[PDB]
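> Below you'll find the structure I mean.
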Amino acid sequence: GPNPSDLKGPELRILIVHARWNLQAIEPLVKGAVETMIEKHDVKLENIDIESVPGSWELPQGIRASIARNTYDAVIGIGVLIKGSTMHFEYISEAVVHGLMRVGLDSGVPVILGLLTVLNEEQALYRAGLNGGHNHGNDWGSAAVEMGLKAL
Amino acid sequence: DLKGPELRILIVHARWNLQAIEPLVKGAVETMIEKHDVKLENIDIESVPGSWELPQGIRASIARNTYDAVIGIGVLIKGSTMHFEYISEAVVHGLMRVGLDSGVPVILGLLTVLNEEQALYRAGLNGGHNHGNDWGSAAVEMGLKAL
Amino acid sequence: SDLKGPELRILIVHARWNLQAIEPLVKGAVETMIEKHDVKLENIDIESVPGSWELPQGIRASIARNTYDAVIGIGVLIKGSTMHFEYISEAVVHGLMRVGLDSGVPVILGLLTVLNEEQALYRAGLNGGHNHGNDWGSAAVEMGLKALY
Amino acid sequence: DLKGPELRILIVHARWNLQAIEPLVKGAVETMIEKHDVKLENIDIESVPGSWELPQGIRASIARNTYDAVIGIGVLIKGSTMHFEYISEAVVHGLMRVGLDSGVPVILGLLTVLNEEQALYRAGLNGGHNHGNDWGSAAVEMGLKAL
Amino acid sequence: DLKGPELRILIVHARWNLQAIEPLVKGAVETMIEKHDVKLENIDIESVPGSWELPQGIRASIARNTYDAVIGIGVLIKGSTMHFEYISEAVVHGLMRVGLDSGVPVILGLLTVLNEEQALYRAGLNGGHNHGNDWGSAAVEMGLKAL
Ligand SMILES: Cc1cc2nc3c(=O)[nH]c(=O)nc-3n(C[C@H](O)[C@H](O)[C@H](O)CO)c2cc1C
Ligand SMILES: Cc1cc2nc3c(=O)[nH]c(=O)nc-3n(C[C@H](O)[C@H](O)[C@H](O)CO)c2cc1C
Ligand SMILES: Cc1cc2nc3c(=O)[nH]c(=O)nc-3n(C[C@H](O)[C@H](O)[C@H](O)CO)c2cc1C
Ligand SMILES: Cc1cc2nc3c(=O)[nH]c(=O)nc-3n(C[C@H](O)[C@H](O)[C@H](O)CO)c2cc1C
Ligand SMILES: Cc1cc2nc3c(=O)[nH]c(=O)nc-3n(C[C@H](O)[C@H](O)[C@H](O)CO)c2cc1C
């Protein structure tokens, strides 16, 4: 499984952009990422910006717009895509993931992937720390801090 | 709660499967006007032959005029060949690229369905929800956040 | 379409694998542009390349040499015993989208990605099918005009 | 008949599955020389460990010297993992990119097969047709059309 | 018989599945030093949380220092969601991009497997061949050919 770090980033500025489809799963993820950065990495509450966009499709664009306006040491993109009856899931999952990798590489700002691509709601909730699962948001918080520091 | 009386929105839609396209365009327009105070004269509506032309039509139009947000609308239905799989992927990638290259929010109004029924259901027919409404709200929201 | 493009310059690049299917497609695109959209025969350049893989590159080279208002890329890819079909279908389609977006010139997709010969011939107007080359011709004129005017 | 006595051709090939690679390189070279009058000293041949390095080895080489066309040759065989699926796609994409970025025609000589037999058959063994010959002609034609 | 006593090599590896990663890194390093005369001081070893961070970690590092070649090592195992499919593809595409953008050879040391056993087997355990050895030799070769 994952192997996080014990790094401190009191001076890091971190941006979190999350979609709003499936808020039930999004909230615990955001909260986990924030709590872990503060309590475990000494990031300051004032240095964490939180923005939202309607859906996962908008994540790469929202992130790109925000890092052009302000300066961040790392960004976490959070969203939940659930397979439905159409091929929508397959095609936008791929476009969004590609989009996030591009924004990070174009800008030089680490973009941490907080995108869940699941078959059903249960899988999402389970990865958000509910029903006995592990909250992946925590890992994302630690990844952001680590990448923020290594980025300089 | 978001109002954009000064927003300029572009809507580019393909012409294959007009039966499903029209309700989507209409739903988007009605929602922006009636619920976000966008002005009818501030909404440009253009069309292209098919979904393949969507990225290019949008790229050309945003180079000519200035818009706060764009909605690309089309309907791709799986057929007997592999056409559907390969162009769906290319068109979706194309739309993301035009949005990122230009800095202009591009809202995805592309239905990629197995059959006609699925598209109509997502256009508000037969008891379904009209996704066009969601796209209009998204365009307004992204347009405002874009500044 | 009631659109006329007597001043449009159109480029058609087609591959040579499966000429049986390629010819009717090219022919249908040309005849439609001329007879239905008043494009002038002398304003239509026709070029060929060995295979679909070369399509994006041939188009990129040609639109850097001359000026065109719209381009139509024509090729036929048929599923074989290897994964060749799946991988290059995807790369070629992506390449044609890229060339159109990089250059600003409308690229009409005239690429058939079929499971067998019959599907391609049918889409070329044979055996009771509709010739897709006609639609491509009309799309190139429309996009050419909207490219500018 | 296309003749290119003044063309400079580059051939970069991987080294995994040499049994299939050699005949492909050989067919491409023999065909350019014997049928298109390309000069032996005008053909550079380079190798890289595997297919993954093909795009990078080609990019490096066309930055150093000037070539009219390039042929990238390699063989990918489906194995037990998903490696085949993911690098086949990335390599093919990488080869298309290098060609478009540079303006130098890149001919695809990458076989993506399910097993060894399929690759040998396409290299001209066991009653099959050597695809290397086709690639040689394609490079000459694209080399001349590139100017 | 390639020797690169003056080569500077960078190795960036993720930390998911350390059980498989360590043997891979070790095989790569040992092979470069014992078989290609690369100096232990000239090998930088960095890590990142997961495979998703590999392309970015590598890009940041080759912007700071100068390396003749890079090896990106990570292990992606198929799970219950579609995560594996989507990020395997994006990471592989990402690594090819960083290598083509920068001009620095990037050796793919990414295992995309269906289960833990497949990964350990490819790391030289349970009778398998250590793929890290192959990657170390590829890096030396591409580093030397890169000039
Ligand atoms: C049919 C359909 C299904 C969608 N499913 C999701 C989903 O599961 N998760 C998500 O974040 N956004 C989803 N979206 C929203 C998408 O990311 C975006 O807001 C819209 O396509 C318009 O840009 C969906 C949109 C559509 C039209
Ligand atoms: C065989 C075939 C099937 C097509 N199916 C669709 C479709 O379902 N929806 C759509 O908007 N366009 C479709 N198109 C049109 C495509 O987006 C484009 O206009 C044309 O390929 C010419 O560039 C299709 C074109 C072809 C050749
Ligand atoms: C195994 C194999 C199958 C091919 N199938 C097609 C096909 O169906 N259509 C086409 O235009 N070209 C095809 N090509 C040619 C390809 O588009 C191209 O010319 C060359 O592969 C690299 O120049 C094929 C090439 C190979 C090696
Ligand atoms: C598990 C595995 C399977 C591979 N299979 C192939 C293959 O079928 N063909 C090929 O040219 N290279 C293959 N390679 C090598 C690849 O092209 C490249 O040299 C290395 O991955 C390091 O970049 C493979 C490498 C690995 C680790
Ligand atoms: C559901 C899930 C599965 C993951 N699986 C892997 C894996 O198999 N290998 C790996 O290196 N990283 C894995 N990661 C981590 C990923 O590469 C990355 O570090 C994090 O998503 C933060 O951007 C996974 C992350 C998630 C959320």
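Numbering of chain A is taken from Swiss-Prot, so the residues present carry the numbers 7-158, in order.
Even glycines carry a Cβ here, placed using N, Cα and C.
What Swiss-Prot records for this protein is below:
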- A:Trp27 to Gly, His, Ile or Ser: Reduced affinity for riboflavin and for the substrate 5-amino-6-(D-ribitylamino)uracil (MUTAGEN)
- A:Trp27 to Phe or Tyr: Minor effects on the kinetic properties (MUTAGEN)
- A:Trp27, A:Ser62, A:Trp63, A:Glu64, A:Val86, A:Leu87, A:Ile88, A:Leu119: 5-amino-6-(D-ribitylamino)uracil binding site (BINDING)
- A:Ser91, A:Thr92, A:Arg133: (2S)-2-hydroxy-3-oxobutyl phosphate binding site (BINDING)
- A:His94: active site, proton donor (ACT_SITE)
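Describe each of these features in terms of where it is and what it packs against.
Long-range Cβ neighbours of A:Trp27 (mutagenesis position) (same chain, at least 6 residues apart, Cβ-Cβ under 8 Å): A:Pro60, A:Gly61, A:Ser62, A:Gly85, A:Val86.
According to DSSP, A:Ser62 (5-amino-6-(D-ribitylamino)uracil binding site) sits within a helical segment.
Contacts of A:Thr92 ((2S)-2-hydroxy-3-oxobutyl phosphate binding site) defined by a Cβ separation under 8 A and a same-chain sequence distance of 6+ are given as none.
Of all Cβ atoms in the shown protein chains, 22 besides its own fall within 10 Å of the Cβ of A:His94 (active site, proton donor).
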> Relative to the Cβ of A:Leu87 (5-amino-6-(D-ribitylamino)uracil binding site), which residues of the same chain, six or more apart in sequence, are found under 8 Å away?
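Within the chain, A:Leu87 (5-amino-6-(D-ribitylamino)uracil binding site) has Cβ neighbours under 8 Å at A:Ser62, A:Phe95, A:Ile98, A:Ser99, A:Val102, A:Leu121, A:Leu122, A:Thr123, A:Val124.
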> Taking chain E as the partner, extract the recorded positions from A:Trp27, A:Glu64, A:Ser91, A:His94, A:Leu119 whose Cβ is under 8 Å from a partner Cβ; order them by sequence and answer 'none' if none remain.
A:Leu119
> Taking A:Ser91, A:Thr92, A:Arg133 as the record's (2S)-2-hydroxy-3-oxobutyl phosphate-binding set, what's the max Cα pairwise distance in Å, rounded to a whole number?
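Looking at A:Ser91, A:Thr92, A:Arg133 as a set, their Cα atoms extend up to 24 Å apart.
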> Out of A:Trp63, A:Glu64, A:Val86, A:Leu87, A:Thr92, A:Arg133, which binding-site residues have CB atoms lying under 6 Å from ligand 3?
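Within range of ligand 3: none.
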> From the Cα of A:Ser91 ((2S)-2-hydroxy-3-oxobutyl phosphate binding site) across to the Cα of A:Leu119 (5-amino-6-(D-ribitylamino)uracil binding site), what is the distance in angstrom?
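Per the Cα atoms, A:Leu119 (5-amino-6-(D-ribitylamino)uracil binding site) and A:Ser91 ((2S)-2-hydroxy-3-oxobutyl phosphate binding site) stand 25 Å apart.
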> Is any of A:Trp63, A:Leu87, A:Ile88, A:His94, A:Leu119 (recorded positions) within Cβ reach of ligand 5, i.e. under 6 A, and which?
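Cβ < 6 Å from ligand 5, in sequence order: A:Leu119.
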> Using Cα coordinates, what distance in whole Å links A:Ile88 (5-amino-6-(D-ribitylamino)uracil binding site) and A:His94 (active site, proton donor)?
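Just about 10 Å between their Cα atoms.
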